[PDB]
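First comes the structure, then the notes that go with it.
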2 protein chains.
Amino acid sequence: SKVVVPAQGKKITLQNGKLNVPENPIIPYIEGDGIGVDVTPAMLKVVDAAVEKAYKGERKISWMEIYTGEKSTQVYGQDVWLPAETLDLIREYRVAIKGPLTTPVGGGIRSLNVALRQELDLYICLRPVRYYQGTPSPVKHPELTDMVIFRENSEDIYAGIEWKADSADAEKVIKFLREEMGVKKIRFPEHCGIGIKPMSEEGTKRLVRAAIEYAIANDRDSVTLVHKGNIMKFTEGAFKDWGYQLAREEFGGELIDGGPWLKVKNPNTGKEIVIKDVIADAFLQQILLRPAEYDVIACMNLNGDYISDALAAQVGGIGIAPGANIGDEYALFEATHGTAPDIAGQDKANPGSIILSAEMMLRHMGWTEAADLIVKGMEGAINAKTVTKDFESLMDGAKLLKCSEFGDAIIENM
Amino acid sequence: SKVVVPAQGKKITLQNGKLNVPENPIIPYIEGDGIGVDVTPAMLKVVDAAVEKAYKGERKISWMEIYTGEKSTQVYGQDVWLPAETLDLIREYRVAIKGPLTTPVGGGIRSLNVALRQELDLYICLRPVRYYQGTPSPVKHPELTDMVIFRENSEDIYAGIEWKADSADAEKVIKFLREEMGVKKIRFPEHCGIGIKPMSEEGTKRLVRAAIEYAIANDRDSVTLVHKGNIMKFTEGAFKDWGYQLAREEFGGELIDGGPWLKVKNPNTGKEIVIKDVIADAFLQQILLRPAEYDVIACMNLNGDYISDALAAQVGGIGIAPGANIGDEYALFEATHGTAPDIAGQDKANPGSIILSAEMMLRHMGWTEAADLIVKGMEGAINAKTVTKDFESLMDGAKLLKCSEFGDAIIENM
């Protein structure tokens, strides 16, 4: 009802598991709450300049605004936070991008971000983290981090299965656990909240399959399965076991020395990709202490959330970290920072995150020249120290730029 | 049967929730697997020199070796990894210390560390993290970190309640969840492992009560409740709500501005202690980016594991991080690093962790002068750059010391 389909423009289709992208594709975008009003226009302008320059006017995106969050309640009414129409429109047009979203508190509504991921079965949360020269960073050697996180995006405790302390449902679950399952390790069964952590073999193998195919297609050096399997043996530990099994079953993984690491030969470059694993708390230490030993990471949902955020902080990229939520049919690229309502509408926010998520979107569309121009633009603008306040306030000798002006600096550096 | 109770020596008793420590207390110690054979003798020698110097021969610990891990199977037989006797001996003597422990794989045995915590109801895992001048660190300003982690140690997914994919028990639980509880969010119910995450009100309030009493007794500035409550509303979110409730109910917490932070007046110094909260993935960023804003941390079991490890890595203290597991009746202090079997028996390992855990033990015993001498000794030895290989290999101008020699350097610096 309130979305306007572009007059000129054509739908991306999926044929034989490969995207068929017209020269004039219609792309849905969600503005986002808070600073989405600042960073989305800068992203639209930057992507259009990269597309214009790369293909000399032969290609152009027909942007189509669709709605989720606050703007959805203002477009569609009172408690329309995620209209059914928005899910149908991402499904129909296949590839979409969104600014930051916040979920309201007090109404029993679960994460709108997670609802989009789960309902569109976007089981890969893909977070590439590398350092942009010139970025103010808290660590001494941020340039040693160049990692790509494949975070499982459909299962784990992150899935929202739980019951409130003292509710009839939590008491019913606890009674089943103690009485029927013989659980003796709930320390205090009264006034006790209960959450369920699921992790399946199929969910594990499609995420690790995507991570190993990515290490092959991009000639990366290794895939590290990060898990807390010494405590959670049957969810985290099983993720790790199924990840190694998949590498053996489908990628001809061979044992290195006495194990447990495997080597997978890259079919195209002959490089031996190491498949290894690290327990998650030690891994949060290793990304700081030995960052150059890690590359592609495959992990479960909650650990992926933590790892991506800790890595983005260490390279100074908390406001420029790109992300994608990819499934087999659909894909939703996203700004990964918060809504920052304190500066919203002030044209101050860093648009770097949603712009690099748009670079990821263009590369997913096969438009790699336009994607390469955005990386080049971000490269040059940050290296030039012509940056937004969140960077400039941590450094000396930078030229402070508004959000819109930094979008211009990126175009200038293409 | 194979423990020898010291001839001279007396048992610590607990009277009116306060420890009554003799001048000649018997303290149980577990050597630990791997490098425990290196770091425990250095710790025994360092603690005895601090006790000798502080009290001029008037006090002395009667150390009594008790058994867990490999050495237990060598003392007591084949699959005696944690003899009942060891739990009775920690209960009887109240205060004990242990080197690193590893749990065997392949026999269905759950974490020996967690079994000690849970069976002795040591619901506080206390991890103080601060920077020792001279320590090689990956971050630019490690001296800004001075935090004290109160990690809930008896509940959460960390408690070991789970069933293996395709077992009759996991199928029975999944059938109950889908059929009786109406769960629709298990993406793939077949070949699916299941874990249970409990968090009670009583478990939450005794951990946050201990954290706020600690901020009072030590005149700390704030207590931050770290949680992932926007996704796990009824375990992590409820931990946060119960922590704020406790601060209001028992410590006269008053609202700061429009909330949610509270201020608790320190009864003894009049300082207004801020009670605040941060979502856990953002917190892993904040400890790097704004470390000086945090002080006492109260969090659940798994997040506490992650936070303590990430903080220890950032200050260069991965091998010198102290820890205690404290309950209302008993207390077990511990080396917090691994068993490092690659260098075990080589007198190479850093004894700093178990020595600082012994400083925590002496301070818990009311022997604060001897505890202060160990901190002073660690201070001076690390500042002097007379350190073990794990420090020296990351720096220039250090004098390399064996494990035993660094124990001597600490005594020399008292």
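Quick note: numbers on chain B are straight from Swiss-Prot, i.e. 3-416, in order.
The way this entry was determined, per its header, is X-ray crystallography, 1.9 Å.
From the backbone N, Cα and C atoms, a Cβ is placed for every residue, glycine too.
Here the residue is the original one, but Swiss-Prot notes a mutagenesis experiment at this spot, B:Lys100 to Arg or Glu: Abolishes enzymatic activity. Among the mutagenesis entries in Swiss-Prot is B:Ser113 to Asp, noted as: Loss of enzyme activity. In Swiss-Prot, a mutagenesis experiment is listed as B:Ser113 to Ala or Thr, annotated with the note Decreased enzyme activity. Loss of phosphorylation. The feature D-threo-isocitrate binding site is assigned by Swiss-Prot to B:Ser113, B:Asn115, B:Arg119, B:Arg129, B:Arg153. A mutagenesis experiment is reported in Swiss-Prot for this position, B:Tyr160 to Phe, and the note states: Nearly abolishes enzyme activity. No significant effect on substrate affinity. While the structure shown retains the original residue, Swiss-Prot records the mutagenesis experiment B:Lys230 to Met with this note: Nearly abolishes enzyme activity and strongly reduces substrate affinity. Where Swiss-Prot documents B:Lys242 to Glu as a mutagenesis experiment, the accompanying text is: Strongly impairs enzymatic activity. The Mn(2+) binding site annotation in Swiss-Prot covers B:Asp307, B:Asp311 and rests on experimental evidence. Marked as Mg(2+) binding site by Swiss-Prot on the basis of experimental evidence: B:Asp307.
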Cβ-based proximity (under 8 Å) of the recorded positions B:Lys100, B:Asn115, B:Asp307 to chain A, or none: B:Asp307
Among B:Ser113, B:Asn115, B:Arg119, B:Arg129, B:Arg153, the record's D-threo-isocitrate binders - longest CA distance, Å: 19
Inter-residue Cα distance where the pair is B:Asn115 (D-threo-isocitrate binding site) and B:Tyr160 (mutagenesis position), in Å: 12
Alpha-carbon distance [B:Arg119 (D-threo-isocitrate binding site); B:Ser113 (mutagenesis position)] in Å: 10
Residues that sit under 8 angstroms from B:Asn115 (D-threo-isocitrate binding site) by C-beta distance, when 6+ apart in the chain: B:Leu103, B:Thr105, B:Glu336
Cβ atoms near B:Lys230 (mutagenesis position) (within 10 Å, other residues, all chains): 26
Same chain, 6+ residues apart, C-beta under 8 Å of the C-beta of B:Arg129 (D-threo-isocitrate binding site), given in sequence order: B:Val150, B:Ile151, B:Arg153, B:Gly306, B:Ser310, B:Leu313, B:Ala314, B:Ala323, B:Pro324, B:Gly325, B:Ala326, B:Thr338
Alpha-carbon spacing, B:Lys100 (mutagenesis position) to B:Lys242 (mutagenesis position), which is rounded to whole Å: 32
CB contacts for B:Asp311 (Mn(2+) binding site) [other CB atoms within 10 A, all chains]: 23
B:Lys230 (mutagenesis position) and B:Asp311 (Mn(2+) binding site), distance between Cα atoms, whole Å: 18
Spatial neighbours of B:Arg119 (D-threo-isocitrate binding site) that are distant in sequence (at least 6 apart) but have CB under 8 A: B:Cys127, B:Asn155, B:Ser156, B:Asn327, B:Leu334
